[PDB]
Amino acid sequence: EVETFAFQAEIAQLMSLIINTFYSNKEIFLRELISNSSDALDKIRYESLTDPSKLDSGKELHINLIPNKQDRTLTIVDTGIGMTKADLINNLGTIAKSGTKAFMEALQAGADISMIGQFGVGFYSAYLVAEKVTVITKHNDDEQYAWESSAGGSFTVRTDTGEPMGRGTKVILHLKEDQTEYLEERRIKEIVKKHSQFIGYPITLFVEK
Ligand SMILES: Brc1cnc(-n2cccn2)nc1
């Protein structure tokens, strides 16, 4: 069963802006997504200090980077707190509404896209390089869900039936045909050693057969 939703008007506008604006420094998407995953890991770690049973769904706190040249996908896997169905449908869009509006005022005030994470909406920078984004997430207090959107004002949420994750978030970037450089090993190594050397968790780059 798949439910389709509409993006709240403001982030429907931000996403079209990101997709349609000619902007060459597209590599900052990896910094933001890794930065988001690091925030997700910080959250589950802080909760475990007052409740070690929260790590029963997995103790390893790390981030994995998985390119796939055949499928033309770059997957980012963290073992952070994960996300609930209310997070994917309402809660985050409500916290982001002010950041989206503020980010768009700043874009006219001279600021460029690279500062998107400063407004707490850096996840949508994925659409700089991805035509479709699929998110598999698992929170301690919810089932496993699958989130997907190809921009255009709508997204879908369904109960995932594939391989269980235990706990964490998996962001699958179905890359644009001209953005395949982000599937190359030395390119990903450069972005991580230029944008995210000071992340407090291991960042493993899965290299291909
Ligand atoms: Br899936 C998914 C959906 N929305 C978001 N955000 C909204 C504002 C900031 N992040 N993150 C992940």
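By the numbers in Swiss-Prot, the shown part of chain A spans 16-224.
Recorded method for this deposit: X-ray crystallography, 2.7 Å.
Heads up, the Cβ atoms here are built off N, Cα and C, so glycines get one too.
Swiss-Prot gives this note for the published mutagenesis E47 to A: Strong ATP-binding. Strong interaction with HSF1, HIF1A, ERBB2, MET, KEAP1 and RHOBTB2. No effect on interaction with TSC1. In three-state terms derived from DSSP, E47 (mutagenesis position) belongs to a helical segment. In sequence order, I131, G132, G137, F138, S140, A141 are the residues of the chain that are 6 or more apart from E47 (mutagenesis position) and have a CB within less than 8 Å of its CB.
Record note (Swiss-Prot) on the mutagenesis of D93 to A: Impaired ATP-binding. Strong interaction with HIF1A, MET, KEAP1 and RHOBTB2. Loss of interaction with HSF1 and ERBB2. Los of interaction with TSC1. In the three-state DSSP scheme, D93 (mutagenesis position) is classed as strand. The number of other CB atoms found within 10 A of the CB of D93 (mutagenesis position), across every protein chain shown, is 27.
One mutagenesis experiment named in Swiss-Prot is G97 to D, and its note says Abolishes ATPase activity. A 10 Å cutoff on Cβ-Cβ distances gives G97 (mutagenesis position) a total of 26 other Cβ atoms nearby, all chains included.
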